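**Q** Below: one structure in structure tokens.
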Amino acid sequence: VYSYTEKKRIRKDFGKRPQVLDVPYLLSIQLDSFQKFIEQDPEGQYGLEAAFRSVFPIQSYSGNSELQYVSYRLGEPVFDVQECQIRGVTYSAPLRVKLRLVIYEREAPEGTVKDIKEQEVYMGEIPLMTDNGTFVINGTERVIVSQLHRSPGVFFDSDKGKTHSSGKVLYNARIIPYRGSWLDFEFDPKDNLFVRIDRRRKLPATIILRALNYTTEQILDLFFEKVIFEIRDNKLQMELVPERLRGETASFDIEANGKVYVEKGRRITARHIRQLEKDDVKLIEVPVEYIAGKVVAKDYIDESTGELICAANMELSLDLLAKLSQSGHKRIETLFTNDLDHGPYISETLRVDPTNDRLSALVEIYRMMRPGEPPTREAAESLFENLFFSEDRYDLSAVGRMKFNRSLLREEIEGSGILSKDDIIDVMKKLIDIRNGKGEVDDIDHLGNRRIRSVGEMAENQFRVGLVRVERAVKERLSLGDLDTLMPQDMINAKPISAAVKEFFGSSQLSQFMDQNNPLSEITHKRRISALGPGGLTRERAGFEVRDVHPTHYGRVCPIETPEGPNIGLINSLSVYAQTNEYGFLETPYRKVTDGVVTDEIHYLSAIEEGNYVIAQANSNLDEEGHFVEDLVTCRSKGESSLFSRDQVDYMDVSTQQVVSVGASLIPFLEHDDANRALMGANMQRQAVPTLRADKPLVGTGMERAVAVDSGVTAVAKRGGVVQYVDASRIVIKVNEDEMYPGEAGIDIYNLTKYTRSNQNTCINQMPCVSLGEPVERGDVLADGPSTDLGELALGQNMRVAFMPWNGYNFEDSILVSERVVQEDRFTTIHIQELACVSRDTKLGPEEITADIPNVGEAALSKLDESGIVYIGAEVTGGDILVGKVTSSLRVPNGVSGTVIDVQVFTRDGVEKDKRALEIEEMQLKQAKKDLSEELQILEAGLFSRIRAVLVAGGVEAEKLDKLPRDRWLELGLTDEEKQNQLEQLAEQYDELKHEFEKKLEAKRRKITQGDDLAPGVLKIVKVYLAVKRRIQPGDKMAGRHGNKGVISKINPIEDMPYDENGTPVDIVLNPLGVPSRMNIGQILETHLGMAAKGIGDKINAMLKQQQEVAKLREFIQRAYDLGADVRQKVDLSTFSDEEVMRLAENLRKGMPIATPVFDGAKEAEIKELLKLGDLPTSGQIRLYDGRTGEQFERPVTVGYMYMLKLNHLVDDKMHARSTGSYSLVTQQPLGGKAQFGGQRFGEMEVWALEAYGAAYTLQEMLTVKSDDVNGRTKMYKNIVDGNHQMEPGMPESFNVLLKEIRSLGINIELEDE
Amino acid sequence: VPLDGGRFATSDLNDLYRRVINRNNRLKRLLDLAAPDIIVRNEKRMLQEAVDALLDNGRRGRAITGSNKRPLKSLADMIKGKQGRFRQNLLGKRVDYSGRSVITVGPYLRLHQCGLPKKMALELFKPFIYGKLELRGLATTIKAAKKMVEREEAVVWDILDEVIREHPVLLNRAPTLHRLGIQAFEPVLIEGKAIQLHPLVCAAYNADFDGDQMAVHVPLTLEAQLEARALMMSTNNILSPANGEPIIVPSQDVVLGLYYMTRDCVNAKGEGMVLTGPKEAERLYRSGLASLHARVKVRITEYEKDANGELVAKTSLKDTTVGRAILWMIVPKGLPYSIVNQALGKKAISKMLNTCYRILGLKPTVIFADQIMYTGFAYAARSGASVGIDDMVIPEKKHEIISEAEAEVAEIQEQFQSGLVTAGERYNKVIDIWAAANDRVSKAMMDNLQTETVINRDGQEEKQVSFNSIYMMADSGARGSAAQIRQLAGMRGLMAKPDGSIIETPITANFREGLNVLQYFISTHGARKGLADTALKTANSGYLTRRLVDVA
Amino acid sequence: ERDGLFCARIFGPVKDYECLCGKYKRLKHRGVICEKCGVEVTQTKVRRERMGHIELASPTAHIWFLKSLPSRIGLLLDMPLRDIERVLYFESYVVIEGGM
DNA sequence: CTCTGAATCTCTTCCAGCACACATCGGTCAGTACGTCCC
RNA sequence: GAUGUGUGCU
DNA sequence: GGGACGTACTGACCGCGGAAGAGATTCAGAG
Ligand SMILES: [Mg+2]
Ligand SMILES: [Zn+2]
């Protein structure tokens, strides 16, 4: 335990709850998606082949032109990551797919004439996934976010209190397939079933059921129930069902109990309902009127004439009574309806339905789909069988089938992919039963109704769209294909697949930039769950229900991480311990809790399954047996935080960090602050900016260790070993014994990324953090990137703080900064700006890059070389020409400054390369020779040792052996034997390896020395990188880790700042009148803890500077690392070393790092104990002394260490003014933006302010002279430059533009008169 | 639009015109060759559709054929819509001689002048600089003066200070909601790159220093200079156009300084002595002999308008605070002394300024507010009002009240499990008893905070008001109210739900101690609800105000 | 190019006081129309101010007087808008003095 | 033998301000010169 | 240059 | 010696929302 890299800074913490499961791989979402997408699989359940099989093997009409799938092969990586990123080309890879082509015998059984099997016909170029989990397209890095949408399937909805100003609660269902058209079953305020296509005209829902080959009697029995009637002798009558009889009245009297029963007119209670079974009465007597007061069910046909007696769904009337009496039918069947048990919805909707034939249904559907079209039998049949009865134009996924079956109390999760002719009836019956008052609808808030679409799913969808859109041309070509005179190469075109994949990856709604300005931003931009995009909603159409949080987000979606603005609740962030389900849902771990024993075995539960069990809370003590140390515990069943019995729980949370995400878990003492500022703090930690030399945060959360490890900017030890050579950019690590591959071997090499441009014009670098002659274990850090320190995440710096007003400079939210900060250079940042050049071809003449341009003196044309490129490392200023080009002075833009650090040249055939490009090529070739030669030598030493040891046997010397060279030993001979045979074999291997490395170096030189492809119509591309060295200054924005923002007001001398009794000055001073209002009390405890840490560090530094003995330091460290209550961090310093203790103490001189988990932080008592351990006062408040008066204050003031940061809102990037600049073209008006000399926009609401005053000439010259008058402003300028201040009216040209646009529109308009 | 390198793009109208001309030529050709009627009717349909697409779009078939999923723009789209010609280039225009940056606070500035960076001033006033240079003969042609100001000589700074000396400017915050959104000030050169602004004026703009940006504008004609100096001058805007209440009310810091300045204690340094006037009172304070606040007999020479503008002097001997006598030094002639005898909170100083402008006039009120600002920041800096963890004392009765409420809810549960009452009645009784416990805890914490301080006075002890920092910040009315103190020290009561119901389990914890995951996860609901409300309120208010300003 | 979407003899010259053929570049030259391709000489603001027209072989209805809710054509003739859509888009006939 | 005064379906409009960085603005069939490996 | 795409501040 | 469709290379030519207002729509009360 406590490896060498995990030992230099042992971070003390306060952990009560012991850990049971560490944080998994943070980027296991996008990498998992792409891995599952790209891996081939003989079982086509997913991946590429699952998409090929749907579009692949096809057939022609009758020409026996069937192309069929066999296999494919992934193309080799053409380029690497670094060089291809420098070029600006996609990090793509070929895709060679094998296809077999057979032609059956003409008008015969399957007699294959020819079996063309073209070897991996070429098609498409798909990009690849970076190890960090990004993409490379055009030099940038896209990050495909995870889109959240609705689960394809069936559900129910409740439109309550919507229309008609009544209490109508009409319901509706919706069948959402994975691809196709929606189907809606809605009600109306007049109790009729209405079916609708996606958003088109409504119509009675019985039409689609009539269009499914059913008869009216079957339709009516399929929903309602029959009523038995029989003519025993006379007096037709209905039998008695005890449940049907329940919920009725005594129309005449209920025939039970033989003759005497419930009186005339009653509400039959359950007593008589039970009497019904007590006297088992079935059928005695019912009069004719109560029977006639309802509707018959089935049809009847005359027995004599063969005519119809009546029709289905017809009420009984005296004429029908006469017709049935004269016909003499016993078995009559009617409909048992009820306002509370069996609604007449089906019968009424069938009665309102005007049609009765299925062909009429087809005609009506075809007319509703395509109006004004001739109703054709076969066309309507094909449309009805293709709408959602086809496999190609309709496809419901297996997850959709599972959801559909689970939502209808089914058992088997299998089935077809399309809708059967029974599921419609099933969902209709379910909707009727719900309307009857059973069950309830499901709102779209439960995460079981949501599914996170990943990168692989969208890629497969776009690839399938490409396949199905090229299949049309494939079929068109094969319908008229030739016998054998051509291969499938000419049959297929690779254009549409590449076009579609480039359209989806390059210019989409989800593909976007990534923020490389902060490793935290890089790790939080990938674990982001959006709700926009195709299929989802938009930014302004909703709403109020989809924005709030539902109690199922606990542990699955972070409740307290979202960008505040027009999109709240739609850009929610994914939790820490969450995991992607196999289906695509959200799983979160839980600890298995037996009767009394809490087993450390973990599980995973979905969202729908959680609503059945009960989950305990991590804030519950236990002791070696899982038994609670309480009598009962707080739990929840369904959003019900209450008290349950102890021996009833089923599961318990893993850790307290399960509710929050990485964006908030890095905020210390979060349990004391409101979310309104925790959100701002979590965003400002994301929007940080790196510095020159980062520093460890004294108040950490413990999570800062497991962030930079899985981040991009780091150097993970692939295999442990010993440091051999590390100078500035390359690291040589000698491989250990047991970590060696068989056969040949070697060492691990590493290249460190030096100063290059990020996506937000921020610097980046990788500096070594180890010493020569030092071991290293596999899986450790080697080089720290930006804002990193020995594998610990460190965003900003830290310094003192004081909570007191000082001459009102901290008025609202301002921040005071002493000159010591800018003098010590602790907040100085680096910015890299890239400027490019073009060299195209015109018909007047090719664009030259000559270094001679007239109209300027020799002072401007002094930094350039013979080729017109500025010298590398030249201090440039504003307006200095950098690129000499003629038919063009690409000079420095006005405002930027700095120096030049790198020159890039990209050329095409036709124009030779200058000395600069040849020098760059030679430098790259020299590096590629140096590294390959180092590898060659370090591996050749082994073979020379081998041929030495072979020569040792028989004849060898010692002093006269190392004098003749190592190659001369191969020249030396020996007696013929297998010994000399091994010498010759080793010489052959030596020559083979030498020739192989020579071929490798030749190939590497040929790859780079050769020409480069680029955009057409341009020959030379010159990119120049500029670097700016800017520091802190007034107007900048700063903020801590608790949302406490502020702008720097003034920089004071060192002495004018307050100071304690020991003469030590005071750093940044905030305003103490923000804490009670904003309720961000958590920062003061952080301040006290930082003060305590710095006191301990000062004690350590004093004891080290007075050069005490190692025993005293060990004793003090044991004092420090053993305070507090029961914790898990328990080290023993009496086991490491004598030198390692000194190194650790030297590392701790800046201050002892203190970690603190989120929801079980150290209490106030332990804080005061650690204060008492030092030499600081208990209350943490010390007297001060004013730098002006030198007078003690009247109250002790709280001091300590906060943790400042630095944001991107730099004042020099916002300040922008302009007197007279360039003008627009369509309207003679100024431009906007800091670039291209823009001006401020005097908007509409500002006119209303001047309109409130009495300013007239002001507004006149505002929106008339300085804005639009092309003739007026020239005279105005000529008058101003001559001392005159006489304004002039005029004619707004924009008004003339409006007049011309209205006149060309076709409407006469013109100024009336003089 | 001519793209670089020979090639060029085109607008959306050109495609429509080309389509119309092509179909017109095709119809002419079909009429020339005497085609059958079906072909020419099809051509007429195509031409009618083309003319409809040129005159409007998105009304017949949304036919564009311009690019991939991008409806082209037509004359209706040129005029109608949000970005139509009217709202883009007629009402809200874009004006030169402007600029923007980040604002910052400055204490040493009066309320009739604002700060200004040097580079912005040199860039905006270029014509005035050119005119003054070529008038003083320091440059022959305009090219000479342009190159000289590009070289940034030293004398151009003197020329700039001369030409700006008495030239007002305008300020403008981006969200303009009322008349006071744009005001005028007099610029003063300040080295840096950020605009400094007066403290008390920031209350009118409703713009904190969290990074808000403002805009500037320079009037050209002399009439505009007069309109700015007379109408839109900051000294003329002292009362809101909505209500008669002032707008120069001190908000946050100076109010705390004054509230700490005027309040008496039980025993201080040098209590019981006498003094002639406030001058030697300030002298004793600066010497350090007497404390800031103590009961001292002093003589004052007040005034009073006896007749219609006739002042009468008189003397007195009152028992008052040293700080009150010190504050009396900046009080003008017309105000009486009984106005500064109270604690001088926020409403107190508000009505003080109100009665000041009501009696004396404009310039006395302005200079009096200025002196209040200066002395308040001075004594607030010299006060040293910090905040610590000991400043929040938690009463010991909280645990017992919570245990009593727990016993009550347990008894109610045990009574309901036998079917004595209904679910709704049980819920109502539970919420009522938790509200009662909340009220008890609130009264207990208030009693603990307001009067805990007891200090002897020559032997015997006596109760008095408290000098707790959080209590001084709450009582003075600077920031927050009693509810926030209740939430910090005591429990925050109960919480609602997205449905609107109230959870029967209250938040039985303060913010000084930690909170379990459940209570924070519950409070997240209300946090997000408030955030969404604040997000949509502006989107509604914009359209509301636009309709109201258009109707009248 | 010759008179089309852009022209010099119908709309105006490109540069101030310069004809298209280049045979005349003088401030004194005003109104001198060319003879190879007749083009006058003026500034470019007149090119911004002038306006062209186009001819048709068949009349064409307007869409705003048709589709708008206060259908002036429909309120003038008292005929439903759908039948007018059918007629104007070549779907039926209209009896214009066919014998009463 | 049918008229008109109310209850319903159905088509059209709008939603605060400001700042910053990317992509795209002719695809494809029909002419129109160079050019290299067998003939 | 116009549109579209987002991102960030009010 | 030698030639003519690949190989570019262009010329051009047709392609998850209320709320109101106003056009249909139907129902009934008789006549
Ligand atoms: Mg703000
Ligand atoms: Zn000409």
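We're sticking with Swiss-Prot numbering for chain A, so the shown stretch reads 2-888, 916-1342, in order.
Here the Cβ of each residue, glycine as well, is placed from N, Cα and C on the backbone.
Take a look at what Swiss-Prot says about it:
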type: MUTAGEN; residues: A:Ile561 to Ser; note: Resistant to antibiotics salinamide A and B
type: MUTAGEN; residues: A:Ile569 to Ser; note: Resistant to antibiotics salinamide A and B
type: MUTAGEN; residues: A:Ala665 to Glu; note: Resistant to antibiotics salinamide A and B
type: MUTAGEN; residues: A:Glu813 to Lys; note: Disrupts the enzyme's active center
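Provide an account of the burial state, proximal residues and distances for the features listed.
**A** There are 25 other CB atoms within 10 A of the CB of A:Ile561 (mutagenesis position), with all protein chains counted. Reduced to three states, the DSSP call for A:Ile561 (mutagenesis position) is coil.
In sequence order, A:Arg548, A:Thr563 constitute the residues six or more apart from A:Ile569 (mutagenesis position) in its chain with CB-CB distances below 8 Å. In the three-state DSSP scheme, A:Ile569 (mutagenesis position) is classed as coil.
A:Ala665 (mutagenesis position) falls within a helical segment according to DSSP. For A:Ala665 (mutagenesis position), the number of other Cβ atoms no farther than 10 Å from its own Cβ, over all displayed protein chains, is 24.
Cβ neighbour count for A:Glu813 (mutagenesis position) (all protein chains, 10 Å cutoff from its Cβ): 21. In the three-state DSSP scheme, A:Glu813 (mutagenesis position) falls into the coil class.
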**Q** For A:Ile561 (mutagenesis position) and A:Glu813 (mutagenesis position), what Cα-Cα distance in Å is obtained after rounding to a whole number?
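**A** Cα to Cα, A:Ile561 (mutagenesis position) and A:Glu813 (mutagenesis position) are separated by 26 Å.
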**Q** From the Cα of A:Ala665 (mutagenesis position) across to the Cα of A:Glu813 (mutagenesis position), what is the distance in angstrom?
**A** 26
